[PDB]
Amino acid sequence: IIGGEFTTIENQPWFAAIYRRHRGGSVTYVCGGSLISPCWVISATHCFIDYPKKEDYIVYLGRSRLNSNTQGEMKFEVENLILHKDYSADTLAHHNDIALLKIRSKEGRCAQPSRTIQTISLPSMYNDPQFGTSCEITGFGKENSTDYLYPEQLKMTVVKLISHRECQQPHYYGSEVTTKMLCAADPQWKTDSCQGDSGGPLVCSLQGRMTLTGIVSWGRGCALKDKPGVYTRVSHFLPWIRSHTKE
Ligand SMILES: *[C@@H](O)[C@H](CCCN=C(N)N)NC(=O)[C@H](C)NC(=O)[C@@H](CO)NS(=O)(=O)CCc1ccccc1
């Protein structure tokens, strides 16, 4: 997160931190995610496409720091890693960048709700907030494009939803952005998500209810003028989500 401010997991209870195990014992951060149900975390396919082995991932819930423990946190293994079959990456655009992770603890249980562990709601069929609406993003990603390390404390920021017409302008993304993607940026171009924030939640208040409207996917640079962040439009994926979460 470029700009914005530090926050705690108490203010973002649906946030999931996803790491990958390496040969030796080293564990690095991969992407963020969101708990949409006790046993399910939703993220982005591009995070796991190069290493589709469910046994290498560790999912954390109730975590505020990158490399230390938080009272109340819970560790989970990945029971099932579901990637979207139509995922593809062009010059800039990442299509169908959505994924589901089924979680289970060592005792074979799913998540137990608490002050630091809650689920986030899904949108209704093709029901998105009006453009120009303020939404929040959360993540452990870069604070500046020049950084190579990630901040130790979780961060958050607020950005405005941009319309498809505007995002499709020549100086923006042109025809590279589709109807299955959402553009969001700061009107002043000071704050934005960046590398390390992928898979995380784009949360908007829709009719008094916090809703998972987007998933951090891509963008040209970070916080560059006329180059908004692009998010996977969750509302256009409800059928795919429901079919893979049954049994
Ligand atoms: C998470 O993996 C990350 C989130 C990007 C968020 N960006 C915003 N502007 N909000 N996504 C990626 O890194 C994806 C996989 N790739 C890209 O975003 C690539 C291709 O679109 N974009 S880039 O312009 O080649 C990223 C590299 C870069 C270049 C210059 C300065 C900063 C970053």
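Sequence positions for chain A are given in Swiss-Prot numbering; the residues included correspond to 179-425, in order.
If you're wondering, the header gives X-ray crystallography, 2.2 Å.
Backbone N, Cα and C atoms are what each Cβ position is placed from, and that goes for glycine too.
The number of other Cβ atoms within 10 Å of the Cβ belonging to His224 (active site, charge relay system), over all protein chains shown, comes to 21. Swiss-Prot lists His224 (among others) with the feature active site, charge relay system.
Annotated active site, charge relay system per Swiss-Prot: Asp275 (among others), in sequence order. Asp275 (active site, charge relay system) falls outside any helix or strand according to DSSP and counts as coil. For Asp275 (active site, charge relay system), the same-chain residues that are 6 or more apart in sequence and have a Cβ closer than 8 Å to its Cβ are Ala222, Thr223, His224, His262, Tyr265, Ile393, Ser395, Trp396, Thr410.
As annotated by Swiss-Prot, active site, charge relay system applies to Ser376 (among others). Secondary structure at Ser376 (active site, charge relay system), taken from DSSP and collapsed to helix, strand or coil, is coil.
The note that Swiss-Prot attaches to the published mutagenesis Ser323 to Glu is: Abolishes phosphorylation, proadhesive function and ability to induce chemotactic response; when associated with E-158. Around the Cβ of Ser323 (mutagenesis position), 12 further Cβ atoms fall within 10 Å across all displayed protein chains.
Proximity of the recorded positions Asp275, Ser323, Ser376 to ligand 1, judged by a Cβ distance under 6 angstroms to any of its atoms, singles out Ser323, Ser376 in sequence order.
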